[PDB]
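Structure record follows, encoded as structure tokens.
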Amino acid sequence: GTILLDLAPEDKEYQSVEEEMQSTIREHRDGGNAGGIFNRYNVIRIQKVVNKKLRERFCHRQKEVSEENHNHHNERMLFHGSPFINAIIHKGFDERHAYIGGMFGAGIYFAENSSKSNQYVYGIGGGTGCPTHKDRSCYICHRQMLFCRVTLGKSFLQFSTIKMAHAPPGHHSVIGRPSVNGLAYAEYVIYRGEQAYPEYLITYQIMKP
Ligand SMILES: [Zn+2]
């Protein structure tokens, strides 16, 4: 029920996504332990995920949020790395498989920075790395991540560690903005899988300095 459409490297969308990916690369305080050491990706292919049902759910929920947020659905293109990408592009986002170990409670997380999402491609905290060379800084294996469209709506800006099962009353998402001696980069949390849609599937690599 899911068809993948390879975008040509000469198309505007391809280079737009790529530019949105390689420009949001930042140095993390872990010294590149989980995501590995890199400064720019090696994009193999960018494929659009097509599934009318998931889009129907997404647009329905988007309409609900819009109706409950000043007729203005805050759609934002955000990154997402997970060891279960295929399950996402086939079945859609699911809050039943949310990040319980997250800082803002068992919800679905999204990073504005591509590297931060790369930190979760091979699992939580980098996991155990690639399935071939057992290295989470492997420059050989083809990694993947998701450039998704997330519906935030009325966002709730919490900076400290506040766990929760759902979004605050009158809200739809929880945004954690960077704080000194706190979190380094912004995080975006949604507690409904209907508020995200894996628009772009990015197959890439990391480059050794
Ligand atoms: Zn490898």
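In order, the residues displayed for chain A correspond to 1105-1313 in Swiss-Prot numbering, which applies throughout.
The backbone N, Cα and C atoms fix where each Cβ goes, and this holds for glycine too.
Long-range C-beta contacts of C1242 (Zn(2+) binding site), restricted to its own chain and to partners at least six residues apart, with a cutoff below 8 Å, comprise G1140, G1233, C1234, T1236, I1310. Look at Swiss-Prot and you will find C1234, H1237, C1242, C1245 tagged as Zn(2+) binding site, backed by experimental evidence.
A mutagenesis experiment is reported in Swiss-Prot for this position, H1184 to A, and the note states: Loss of activity; when associated with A-1291. Taken residue by residue with DSSP, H1184 (mutagenesis position) is part of a strand.
For the mutagenesis experiment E1291 to A, the note given by Swiss-Prot reads: Loss of activity; when associated with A-1184. Reduced to three states, the DSSP call for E1291 (mutagenesis position) is strand. Other Cβ atoms within 10 Å of the Cβ of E1291 (mutagenesis position) number 22 in total over all chains.
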Chain-mates of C1234, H1237, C1242, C1245 with C-beta within 8 Å of site centroid, Zn(2+): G1233, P1235, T1236, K1238, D1239, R1240, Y1243, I1244
Residue from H1184, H1237, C1245 whose C-alpha is spatially nearest that of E1291 (mutagenesis position), among the recorded positions: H1184
Sequence-ordered recorded positions from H1184, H1237, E1291 with Cβ under 6 Å of an atom of ligand 1: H1237
Sparsest Cβ surroundings (other CB atoms within 10 Å) among the binding-site residues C1234, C1245: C1245
